[PDB]
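Asker: Here you go, one structure.
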Amino acid sequence: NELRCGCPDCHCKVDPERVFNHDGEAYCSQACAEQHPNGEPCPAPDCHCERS
Ligand SMILES: [Cd+2]
Ligand SMILES: [Cd+2]
Ligand SMILES: [Cd+2]
Ligand SMILES: [Cd+2]
């Protein structure tokens, strides 16, 4: 299915040894997993997930 981030428009590279599984889904960062609680987007400075 191609390892993809739970975010609707996010597809950053996810690493198994640090995979953030939240509610059974994988995310690229702890930010996407928690729907960006600290208001912090993901490490990708060009990504627009949750922004748009
Ligand atoms: Cd993103
Ligand atoms: Cd990302
Ligand atoms: Cd993400
Ligand atoms: Cd996100």
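We're sticking with Swiss-Prot numbering for chain A, so the shown stretch reads 2-53, in order.
Method of determination (from the header): solution NMR.
The backbone N, Cα and C atoms fix where each Cβ goes, and this holds for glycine too.
Not my notes, these are from Swiss-Prot:
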BINDING   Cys6, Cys11, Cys29, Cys33  Cd(2+) 4 binding site
BINDING   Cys11, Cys13, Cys29, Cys43  Cd(2+) 1 binding site
BINDING   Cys11, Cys43, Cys48, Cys50  Zn(2+) 1 binding site
BINDING   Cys11, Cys43, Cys48, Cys50  Cd(2+) 2 binding site
MUTAGEN   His12 to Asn  No effect on metal ion binding capacity; when associated with 54-G--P-82 del
MUTAGEN   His23 to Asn  No effect on metal ion binding capacity; when associated with 54-G--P-82 del
MUTAGEN   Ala45 to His  Affinity for Zn(2+) increases resulting in the binding of a fourth Zn(2+); when associated with 54-G--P-82 del
MUTAGEN   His49 to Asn  No effect on metal ion binding capacity; when associated with 54-G--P-82 del
Asker: Just the recorded positions from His12, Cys13, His23, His49 whose C-beta lies under 6 Å from any atom of ligand 2, please, or none if there are none.
Answerer: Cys13
Asker: Nearest of the recorded positions to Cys50 (Zn(2+) 1 binding site) by CA-CA distance, picking from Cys11, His23, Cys29?
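Answerer: For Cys50 (Zn(2+) 1 binding site), the closest Cα among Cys11, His23, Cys29 is found at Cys11.
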Asker: Quick check for you: of the recorded positions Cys13, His23, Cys33, which have their Cα within 10 Å of the Cα of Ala45 (mutagenesis position)?
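Answerer: Those near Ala45 (mutagenesis position) - Cα within 10 Å - are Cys13, in sequence order.
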Asker: Below 8 Å Cβ to Cβ and six or more residues apart, same chain only. Which residues does that give for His49 (mutagenesis position)?
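Answerer: Counting only residues 6 or more apart in sequence, the Cβ neighbours of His49 (mutagenesis position) under 8 Å are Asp10.
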Asker: Spatial neighbours of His12 (mutagenesis position) among the binding-site residues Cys6, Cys29, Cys33, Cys48, defined as Cα within 10 A: which are they?
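Answerer: If one measures from the Cα of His12 (mutagenesis position), the binding-site residues that come within 10 Å are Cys6, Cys29, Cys48.
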Asker: Is any of the binding-site residues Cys11, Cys13, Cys33 within 10 Å of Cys48 (Zn(2+) 1 binding site) (Cα-Cα), and if so, which, in sequence order?
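Answerer: Final answer, ordered: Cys11, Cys13.
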Asker: List every residue in the same chain as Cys29 (Cd(2+) 4 binding site), at least 6 positions away in sequence, whose Cβ is under 8 Å from its Cβ.
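Answerer: Sequence-distant Cβ neighbours: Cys6, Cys11, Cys13, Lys14, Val15, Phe21, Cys43, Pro44, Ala45.
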